[PDB]
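Student: Got a structure here, written out as C-alpha cells. Questions coming.
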Amino acid sequence: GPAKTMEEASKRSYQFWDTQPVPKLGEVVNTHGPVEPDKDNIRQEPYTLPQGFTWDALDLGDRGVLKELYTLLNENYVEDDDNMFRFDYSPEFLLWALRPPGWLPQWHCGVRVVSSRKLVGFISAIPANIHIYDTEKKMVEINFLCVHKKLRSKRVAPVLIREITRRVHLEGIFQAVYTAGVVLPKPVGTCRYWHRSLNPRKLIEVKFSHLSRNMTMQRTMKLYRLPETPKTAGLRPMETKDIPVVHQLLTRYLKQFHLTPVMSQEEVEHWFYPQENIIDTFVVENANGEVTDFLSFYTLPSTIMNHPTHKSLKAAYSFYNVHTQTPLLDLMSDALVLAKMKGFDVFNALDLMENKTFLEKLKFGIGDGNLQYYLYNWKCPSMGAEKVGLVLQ
Amino acid sequence: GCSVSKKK
Ligand SMILES: CC(C)(COP(=O)(O)OP(=O)(O)OC[C@H]1O[C@@H](n2cnc3c(N)ncnc32)[C@H](O)[C@@H]1OP(=O)(O)O)[C@@H](O)C(=O)NCCC(=O)NCCS
Ligand SMILES: *C(=O)CCCCCCCCCCCCC
C-alpha cells in the first residue's frame, strides 16, 4: 500500500522504486547531479503488459478519445484520503495541461482492453526546462498516472512508469520532475495544501470543512465574507500585449527559488493567457501604463462522491503570483475576490514560494493533503517549501 | 499527479 506520512514510509519496502535511479528514503543527499549516466542505447520495444491489454497513444485532438480520457480520470483518478472527493479535470483543461509547446503524441501513453477497447490506464509526459539549484536541464513533467479501479494492484503502474521512461529516453531526456500525494523515494521538497473558504455553507454541508465546535454557521459566514470588487488600482485580465512583460516579470521573480520552470515566451502565452474555466491571469497596469504585477489561478473542480444534492466542488488553485509594486497580500486578497465573483467554492494554495506570508492572514485553513515534489535521476539536497517555485496541474 | 486535500 501507499504511505501518506514519513512515519508510514519508513516502514515500507519499495520493490519498484528500489530499482529506479532515485535516492533512498533513508539517505541524506550531499551532492548535485545525475543518479546514473545517460544511456546511449535505448530499449526499442514497448514493455509487456498483462494478457489482454495493449498500448495505445491517445490523440487528444480526437474529441471522442479526449472524452475517453476525461472519463477514465473522472472515475478513477486521485481521491482525498477519506474517499470523499475526486479530481474532475475537464476535457478542455486536459488539452491545456497535455498540449503545451513541444508536446509529443507518444508521450500521451494509454492502456486499452484488447477486446472491448476500454481505456483502463494512462500516464503522460510534457517537456519542460527545469532550474534546480545551479543547474538548468531539459526534463519532462510526468502527470496523470491513472490505473482503472478494476485493474489495480496488478503491477500496471510500474509498467506505465517504465514505458513512459523509455519513450522519454528515446527523445534524449534523462531527468524528470513530478509530484505525489504519497511519500516515495525521495522527496526534494514537501508542501502542504491550504484552503480559503469562499462558500462555507456548501463546504460544511459536503464535509469538505467542519464548523469548529465553538463557532456557529452565522459566525463562519461572516468570518469569510469578502468585498464585492478587488481593490488594486489597474487590475485587469491579461491580454496578448502583456505576454512579453508577464514573461519578464515571471523570469526575474523565479530566480529567488531553488526549483523553478524556465519558460519561453511561447510557454508563457500557453500557461497564462486566459481561457474561461481553465486559467485566469490578471495583471496590474499602473498609472504610467506599465504592468508591474500579476496573479493567476487555474480551475479544477472535484467530484463530491456519493452525495445526493451537491455533486461538484468548484475549486480555484493558486498558480504563479508575481509582485514588484503591489504587496503580495493585496494581490492575493484580490485573487480571493475574483474567485468569489467567478463562483468558486474554495480557493486553494500550497505553502511554497512566499505563500506562507499570506496564508494565515487571509484566513486560509491548513489541509489534510500533502504534495511531495520529486526529481528522477537527479541527486540534490532537499529544500524547504518556501524554496519550491514550481506549480504542476 | 496532484493530490486532493480538504480542510483539516
Ligand atoms: C496510484 C495508482 C496509479 C497505482 O496503481 P496500482 O494499481 O496501485 O499499481 P501497484 O500498486 O500494483 O504498483 C506498485 C508500485 O507502484 C508505486 N506507486 C503507487 N502509487 C504511485 C504514485 N502516485 N506515483 C508513483 N508510483 C506509485 C508504488 O509505490 C509501488 O511501487 P513500490 O513497490 O516501490 O512501493 C492507482 O492507485 C491510481 O490510479 N490511483 C488514483 C490516481 C492516482 O493516485 N495517480 C497518481 C498520483 S501521484
Ligand atoms: C502524477 O501523476 C505523477 C506520477 C509520477 C510517476 C513516476 C514518474 C517517474 C519519472 C518517469 C519519467 C523519467 C524520464 C527520464
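Throughout, chain A uses Swiss-Prot numbering, with the displayed residues spanning 104-496 in order.
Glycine is treated like the rest: Cβ placed from N, Cα and C.
Annotated tetradecanoyl-CoA binding site per Swiss-Prot: A:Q118, A:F119, A:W120, A:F247, A:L248, A:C249, A:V250, A:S256, A:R258, A:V259, A:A260, in sequence order, evidence recorded as experimental evidence. Under its mutagenesis annotations, Swiss-Prot gives A:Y180 to P the following note: Abolished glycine- and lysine-myristoyltransferase activities. Experimental mutagenesis is annotated in Swiss-Prot for A:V181 to L, with the remark: Reduced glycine N-myristoyltransferase activity. In Swiss-Prot, a published mutagenesis experiment is listed as A:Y192 to A, annotated Reduced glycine N-myristoyltransferase activity. Here the residue is the original one, while Swiss-Prot reports the published mutagenesis A:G492 to D or K with the comment Reduced activity.
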Student: Filter the recorded positions A:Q118, A:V250, A:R258, A:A260, A:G492: retain a residue only if its CB is under 8 A from a CB of chain B. Output in sequence order; output 'none' if empty.
Tutor: none
Student: Looking at the recorded positions A:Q118, A:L248, A:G492, which ones sit with their CA no more than 10 Å from the CA of A:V181 (mutagenesis position)?
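Tutor: Cα within 10 Å of A:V181 (mutagenesis position): A:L248.
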Student: What whole-number Å value do you get for the CA-CA distance of A:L248 (tetradecanoyl-CoA binding site) and A:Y180 (mutagenesis position)?
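Tutor: Rounded to the nearest whole number, the Cα-Cα distance is 8 Å.
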Student: Under 6 Å from ligand 1 by Cβ, which recorded positions from A:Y192, A:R258, A:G492?
Tutor: A:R258
Student: How long is the line from the C-alpha of A:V250 (tetradecanoyl-CoA binding site) to the C-alpha of A:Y180 (mutagenesis position), rounded to the nearest angstrom?
Tutor: 8
Student: How far is it from A:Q118 (tetradecanoyl-CoA binding site) to A:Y180 (mutagenesis position), counting Cα to Cα, in Å?
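Tutor: Roughly 23 Å, rounded to the nearest whole number.
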Student: What same-chain residues, at least 6 away in sequence, bring their CB to under 8 Å of the CB of A:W120 (tetradecanoyl-CoA binding site)?
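Tutor: In sequence order, A:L287, A:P288 meet the Cβ cut-off.
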Student: Does any of A:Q118, A:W120, A:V250, A:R258 have a Cβ within less than 6 Å of an atom of ligand 2? These are the binding-site residues; tell me which, or none.
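Tutor: By the Cβ criterion, which requires under 6 Å to ligand 2, there are no hits.
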Student: Where the distance is taken from Cα to Cα, which of the mutagenesis positions A:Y180, A:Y192, A:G492 turns out closest to A:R258 (tetradecanoyl-CoA binding site)?
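Tutor: That would be A:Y180, nearest by Cα distance.
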Student: State the Cα to Cα distance, in Å, between A:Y192 (mutagenesis position) and A:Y180 (mutagenesis position), rounded to an integer.
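Tutor: If we compare the Cα positions of A:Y192 (mutagenesis position) and A:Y180 (mutagenesis position), the gap is 9 Å.
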Student: Give the sequence-ordered list of residues that share a chain with A:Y180 (mutagenesis position), lie 6 or more positions from it, and have CB atoms under 8 Å from its CB.
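Tutor: Non-local contacts for A:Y180 (mutagenesis position): A:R189, A:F190, A:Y192, A:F247, A:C249.
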